[PDB]
Structure formats: C-alpha cells, structure tokens
Amino acid sequence: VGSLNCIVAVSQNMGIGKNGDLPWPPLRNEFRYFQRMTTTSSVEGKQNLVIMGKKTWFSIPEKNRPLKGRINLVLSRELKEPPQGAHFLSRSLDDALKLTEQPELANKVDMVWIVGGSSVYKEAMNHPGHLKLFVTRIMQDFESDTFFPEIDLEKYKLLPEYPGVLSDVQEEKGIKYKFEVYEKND
Ligand SMILES: NC(=O)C1=CN([C@@H]2O[C@H](COP(=O)(O)OP(=O)(O)OC[C@H]3O[C@@H](n4cnc5c(N)ncnc54)[C@H](OP(=O)(O)O)[C@@H]3O)[C@@H](O)[C@H]2O)C=CC1
Ligand SMILES: CCCC/C(=C\c1coc2nc(N)nc(N)c12)c1ccccc1OC
C-alpha cells in the first residue's frame, strides 16, 4: 500500500464543521481540489482508499455516497456492517490500516486518505510513521462545533511547495484560502 495522508479544510479558529456541514458557504473549487487530491492515484490498476468516521460519512449528501473512484471505509464501533453505499467498516484506525494488508485490499489500494472527523485526525496525527497533512487554510473565522486538532510543528514540516498544489492565495465567494502540505516522519 502507498502513502498515508490526512486532508482537511480549516478556518482560522480551527473549525472544520458545524452541525454536520461545513462552517463556510460552499467553495466549489475547494471541493474540486479535495476530490482531485483524494481520487488521483500514483499507481495503475489501483484506487486510493478514504477512511472517515461515521458522522463524516453521513455528512456526505445521500445521493453522493460513496465518494466515486475511491474505496470508502467507515470507522464505527456501533455499526455492524458498512452503511448503505460504503465499502468497508472497521472498528478503529489501527484496524483499518491493518485491513489494508489483507488479501482483499493489499493489491487494490494505493494512497490512504483520512478525511475526518476530529478524533480520527487526532489519532492519525499522533501515530508514528511517515504522514502528510494536506490542509486548506480558510483565512476567516467561522462559527464551528467541531475542530481540527493541534498541528505540532516540531514534527510536521510545512513544505515550501508541492506538485499539483497551487501555492498562491485562492478566493471564492469573497473568502480567501490557501493550500498547504505538511510532512512528518517519526
Ligand atoms: N475538512 C473539513 O472541513 C472536514 C469537515 N468534517 C465535518 O465534521 C463533521 C463530522 O465530524 P466528527 O463529529 O468529528 O465525526 P467523525 O466522522 O469522526 O465521526 C464520529 C463517529 O465515527 C466513529 N469513529 C470516529 N473515530 C473512530 C475510531 N477510531 N474508531 C471507531 N469509530 C470511530 C464513532 O462512531 P460510533 O459511535 O458508531 O463508534 C463516532 O460517533 C462532519 O459532519 C463534517 O461537516 C469532517 C471531515 C473534514
Ligand atoms: C468525506 C468528506 C467530503 C468532503 C467534506 C469535507 C472535507 C473533508 O476533508 C476536506 N478537505 C478539503 N480540502 N476540503 C474539504 N471540504 C474537506 C464535506 C463533508 C460534508 C459536506 C461537504 C463537504 O465538502 C464540501
């Protein structure tokens, strides 16, 4: 299996969600960037895997489940089977990554993308090993009820640029944002 990554968009006060929706109005190109980064696989004959918590799964519009062109894995201890339209279910992050070595997935998965929510980010970010974070800084405050965990910059280095990632300031609906890539290996 290929790289492990988190991807997120976050406001200036670290907000990532408000009642199961985005804190900010829809940013169409921002969401296109999410789609592009998580869908594009470096290796032929493979797909990327997305790993998300249960509330993040159900935050995707019902008609739009699963995220297409990627294998969709949901994390939950309550659920007993993958929800409608999902591919895999694991009880924890360590279990999902372990599953990625099994016969059923070892040769099918390229990159793994953790796409939220808060507690799955936090566990991944605190997990030893080589990990990148793709972080969109939405450069305004927005009322939020779920937050991105602290990025420890002692270990996560902000990269000076990255292929396929625009480095300059974007703006949609009057809201300026910019794309960043962090990397750790510990
Ligand atoms: N970039 C962005 O701006 C992002 C925004 N979001 C937003 O935040 C909201 C959802 O976030 P949040 O509330 O933090 O929820 P999560 O998606 O992490 O979902 C929580 C549920 O999934 C299960 N879960 C989470 N982590 C694990 C784990 N390691 N093992 C097993 N189960 C786990 C639990 O399920 P159970 O109780 O069934 O065990 C829990 O109730 C979304 O609705 C969305 O609006 C989400 C991702 C990114
Ligand atoms: C499975 C997550 C699908 C994308 C999502 C949130 C993001 C998670 O990581 C992300 N990373 C980036 N750069 N942008 C994002 N927007 C998300 C989302 C969830 C519910 C409703 C709308 C949403 O975006 C319009």
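In chain A, numbers come from Swiss-Prot; the residues present are 2-187, in order.
Just so you know, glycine gets a Cβ as well, placed from its N, Cα and C.
According to Swiss-Prot, the protein has these features:
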- 4-185: domain 'DHFR' (DOMAIN)
- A10, 16-22, 55-57, 77-79, 117-124: NADP(+) binding site (BINDING)
- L23 to R: Strongly decreased affinity for methotrexate. Decreases catalytic rate constant 200-fold. Decreases affinity for NADP and dihydrofolate over 10-fold (MUTAGEN)
- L23 to F, W or Y: Decreases affinity for NADP and dihydrofolate over 10-fold (MUTAGEN)
- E31, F32, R33, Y34, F35, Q36, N65, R71: substrate binding site (BINDING)
- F32 to R: Reduces catalytic rate 5-fold. Reduces affinity for dihydrofolate 9-fold; when associated with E-36 (MUTAGEN)
- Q36 to S: Increases affinity for dihydrofolate about 2-fold. No effect on affinity for NADPH (MUTAGEN)
- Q36 to K: Increases affinity for dihydrofolate about 3-fold. Reduces affinity for NADPH about 3-fold (MUTAGEN)
- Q36 to E: Reduces catalytic rate 2-fold. Reduces affinity for dihydrofolate 9-fold; when associated with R-32 (MUTAGEN)
- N65 to S: Increases affinity for dihydrofolate about 15-fold. No effect on affinity for NADPH (MUTAGEN)
- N65 to F: Increases affinity for dihydrofolate about 3-fold. No effect on affinity for NADPH (MUTAGEN)
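In the three-state DSSP assignment, the secondary structure recorded for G18 (NADP(+) binding site) is strand. Cα of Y34 (substrate binding site) to Cα of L23 (mutagenesis position): a span of 15 Å.
Rounded to a whole value, the Cα-Cα separation of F35 (substrate binding site) and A10 (NADP(+) binding site) is 9 Å. Neighbour counts of Cβ atoms within 10 Å were taken for the recorded positions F32, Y34, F35; the minimum is at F32. Sequence-distant neighbours of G21 (NADP(+) binding site) (same chain, 6+ apart, CB under 8 A from its CB) are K56, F59, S60. Among the residues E31, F32, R33, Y34, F35, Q36, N65, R71 said to bind substrate, no two Cα atoms are farther apart than 18 Å. Between the CA atoms of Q36 (mutagenesis position) and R71 (substrate binding site) there is a gap of 10 Å, rounded to the nearest whole number. Each of the binding-site residues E31, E124 was assessed for Cβ neighbours inside 10 Å, and the highest tally belongs to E31. Burial estimate for the binding-site residues (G18, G118): highest at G118, by number of other CB atoms within 10 Å. If you compare Cα positions, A10 (NADP(+) binding site) sits closest to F32 out of the recorded positions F32, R33, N65, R71.
When the neighbouring Cβ atoms lying within 10 Å are counted for each of the binding-site residues (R33, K56, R71), the highest count belongs to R71.
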